[PDB]
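Visitor: Mind looking over this structure? Questions follow.
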Amino acid sequence: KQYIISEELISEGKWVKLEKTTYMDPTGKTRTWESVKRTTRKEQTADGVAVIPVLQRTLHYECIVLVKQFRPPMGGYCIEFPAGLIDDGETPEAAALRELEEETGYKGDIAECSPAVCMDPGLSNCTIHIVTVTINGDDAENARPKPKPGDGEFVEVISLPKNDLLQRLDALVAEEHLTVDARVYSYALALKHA
Amino acid sequence: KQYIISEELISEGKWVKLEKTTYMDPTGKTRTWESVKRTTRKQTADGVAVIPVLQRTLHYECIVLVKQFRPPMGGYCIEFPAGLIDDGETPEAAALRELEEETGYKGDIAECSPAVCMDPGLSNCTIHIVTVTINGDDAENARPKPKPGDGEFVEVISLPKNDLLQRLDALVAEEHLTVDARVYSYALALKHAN
Ligand SMILES: Fc1cnc2[nH]ccc2c1
Ligand SMILES: Fc1cnc2[nH]ccc2c1
Ligand SMILES: [Cl-]
Ligand SMILES: [Mg+2]
Ligand SMILES: [Mg+2]
Ligand SMILES: [Mg+2]
Ligand SMILES: [Mg+2]
């Protein structure tokens, strides 16, 4: 029923644009929306990847590997899945494995790759692939893993037991000023609910 | 170690603003970020998202999701029922209200998250994730009357919790829909718990 009529640029930065979207509602009436988009999306099937990194080690419980970073939009530290934009010509799986190694030092193995999923569809067109990666914590390559942060990247690694992830995130929130990412929190909720 | 120095307003619309954020990186170097904010927060968070567990005896538990045209995506998205919290509203109250407006279901609070970020590399947008059970056997949830607001057009989609990820992958495959990242993340953890 509904579809886009026009997209009028309002403001274009180096990294983000604001657009006036005109669309048809299902009563057949024209309406508008203020839509955010990134300037960085070329041919990619999504803007970015988030990595669900499952650290597996003999005689350890499986951990989920998370990163803590200062996020200027938030004015604060945030706990998120390892994540980055897809380079032009890069696959989602390549991007995921590269961002995981850059942000954590860990060398993962692809397990699965989502279709493009929407970050905040009432605000932005922004999409990711959610890529599940296993990390063989028994491999010597993954022994004392060194982050390789790019210019202006500063990442802390936090590995939390999958079997207690939600209470471990609650304990971190209830111990300092920091926001858990909605996707990390949804994943931790589902681990409890299953 | 890192913090906000100042925010420059680049562009304000009715619903969304684009800010140039100046921040101190940990090296002591000043850096700039293009940051999206809503104009609507007063508020624990911008929004609530409801994980509604529809419980009917002798049936599979279902997760209640909504399909909506999302102008920023230029297409239909599958999402947790969700909306912005009114000035003076509690996150819990917004949750039960948005759930009835969007689904017609009347539900009970199980748990409420702290504020979680939607896309902290882009925006300051946060939500409370609110887990709600729906007694599908109660008369008030027999023929649920969804009460949409002005310009809302929401289709209800109940999916079995125990097969959620395969069911969502199927809708994507054969309906060209975008699944929301928090829905997909929840659906992944339901599978990864085992
Ligand atoms: F009616 C509107 C139009 N554009 C928007 N962008 C974010 C919320 C919103 C509501
Ligand atoms: F380096 C930057 C600066 N501002 C940004 N806004 C979104 C991504 C990004 C990267
Ligand atoms: Cl529940
Ligand atoms: Mg990153
Ligand atoms: Mg990165
Ligand atoms: Mg809504
Ligand atoms: Mg609503």
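Here chain B follows Swiss-Prot, giving residues 14-55, 57-208 in order.
We read in the header that X-ray crystallography, 1.8 Å was used to get this structure.
Even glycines carry a Cβ here, placed using N, Cα and C.
What Swiss-Prot lists as substrate binding site is B:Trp28, B:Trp46, B:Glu47, B:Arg51, B:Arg84, B:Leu98, B:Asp133, and the listing cites experimental evidence. Swiss-Prot lists B:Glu112 with the feature Mg(2+) 2 binding site. Annotation source Swiss-Prot lists Mg(2+) 3 binding site at B:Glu112, B:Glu116, B:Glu166, citing experimental evidence. What Swiss-Prot records for B:57-197 is domain 'Nudix hydrolase', and it gives sequence analysis as the kind of evidence. B:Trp28 to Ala appears in Swiss-Prot as a mutagenesis experiment; the accompanying note says: Reduces affinity for substrate about 8-fold. Strongly reduced catalytic activity and strongly reduced affinity for substrate; when associated with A-46. Listed in Swiss-Prot as a mutagenesis experiment, B:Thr45 to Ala is described as follows: Impaired phosphorylation; generates ATP in the presence of diphosphate. Among the mutagenesis entries in Swiss-Prot is B:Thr45 to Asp, noted as: Phosphomimetic mutant; unable to generate ATP in the presence of diphosphate. While the structure shown retains the original residue, Swiss-Prot records the mutagenesis experiment B:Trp46 to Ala with this note: Reduces affinity for substrate about 6-fold. Strongly reduced catalytic activity and strongly reduced affinity for substrate; when associated with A-28. What Swiss-Prot says about the mutagenesis result for B:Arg51 to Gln is this: Reduces affinity for substrate about 15-fold and reduces catalytic rate about 17-fold. Listed in Swiss-Prot is the mutagenesis experiment B:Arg84 to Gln, annotated as follows: Reduces affinity for substrate about 5-fold and reduces catalytic rate 67-fold. Looking at Swiss-Prot, the entry for mutagenesis of B:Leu98 to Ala says: Reduces affinity for substrate about 6-fold. Quoted from Swiss-Prot, the note attached to the mutagenesis of B:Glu112 to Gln states: Catalytic inactive mutant for both ADP-sugar pyrophosphatase and nuclear ATP-synthesis activities. Reduces catalytic rate 6300-fold.
For the listed features, I'd like the structural context: burial, neighbours, distances.
Guide: Under the three-state DSSP scheme, B:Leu98 (mutagenesis position) falls in the strand class. Within the same chain, residues at least 6 positions away in sequence whose Cβ sits under 8 Å from that of B:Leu98 (mutagenesis position) are B:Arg51, B:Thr53, B:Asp60, B:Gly61, B:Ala108.
Taking the Cβ of B:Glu112 (mutagenesis position) as centre and 10 Å as the limit, one finds 25 other Cβ atoms among all the protein chains shown.
Of all Cβ atoms in the protein chains displayed, 14 besides its own lie within 10 Å of the Cβ of B:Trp28 (mutagenesis position).
The DSSP secondary structure for B:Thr45 (mutagenesis position) is strand. Within 10 Å of the C-beta of B:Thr45 (mutagenesis position) there are 15 other C-beta atoms, taking all protein chains into account.
Sequence-distant neighbours of B:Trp46 (mutagenesis position) (same chain, six or more apart, CB under 8 Å from its CB) are B:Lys33, B:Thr34, B:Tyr36, listed in sequence order.
Using a 10 Å radius centred on the Cβ of B:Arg51 (mutagenesis position) and all shown protein chains, the other Cβ atoms total 19.
Of all Cβ atoms in the protein chains displayed, 25 besides its own lie within 10 Å of the Cβ of B:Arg84 (mutagenesis position). Look at B:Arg84 (mutagenesis position): DSSP puts it in a strand.
DSSP assigns B:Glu112 (mutagenesis position) to a helical segment in the three-state reduction.
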Visitor: Round to the nearest Å and give the CA-to-CA distance linking B:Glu47 (substrate binding site) with B:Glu116 (Mg(2+) 3 binding site).
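Guide: Between the alpha carbons of B:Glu47 (substrate binding site) and B:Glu116 (Mg(2+) 3 binding site) there are 33 Å.
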Visitor: Is there any among the recorded positions B:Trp28, B:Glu47, B:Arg84, B:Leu98, B:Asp133, B:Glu166 whose Cβ is under 8 Å from chain A, and which ones, in sequence order?
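Guide: Near chain A - Cβ to Cβ under 8 Å - we find B:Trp28, B:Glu47, B:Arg84, B:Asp133.
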Visitor: Nearest of the recorded positions to B:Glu112 (mutagenesis position) by CA-CA distance, picking from B:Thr45, B:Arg84, B:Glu166?
Guide: B:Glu166
Visitor: Going by C-alpha positions, which of the recorded positions (B:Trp28, B:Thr45, B:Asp133) is nearest B:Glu166 (Mg(2+) 3 binding site)?
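Guide: Nearest in space to B:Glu166 (Mg(2+) 3 binding site), counting only the recorded positions, is B:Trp28.
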Visitor: Given the recorded Mg(2+) 3 site (B:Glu112, B:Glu116, B:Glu166), which additional residues of the same chain have their Cβ within 8 Å of the Cβ centre, ordered by sequence?
Guide: B:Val80, B:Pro95, B:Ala96, B:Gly97, B:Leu113, B:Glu115, B:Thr117, B:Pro160, B:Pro162, B:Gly163, B:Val168
Visitor: Could you give the Cα-Cα distance between B:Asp133 (substrate binding site) and B:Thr45 (mutagenesis position), in whole Å?
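Guide: Here the two Cα atoms lie 18 Å apart.
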Visitor: List the residues of the same chain that sit at least 6 positions away from B:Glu116 (Mg(2+) 3 binding site) in sequence and have their Cβ under 8 Å from its Cβ, in sequence order, or write 'none'.
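Guide: Correct list: B:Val80, B:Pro95, B:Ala96, B:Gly97, B:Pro160, B:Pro162, B:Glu166, B:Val168, B:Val170.
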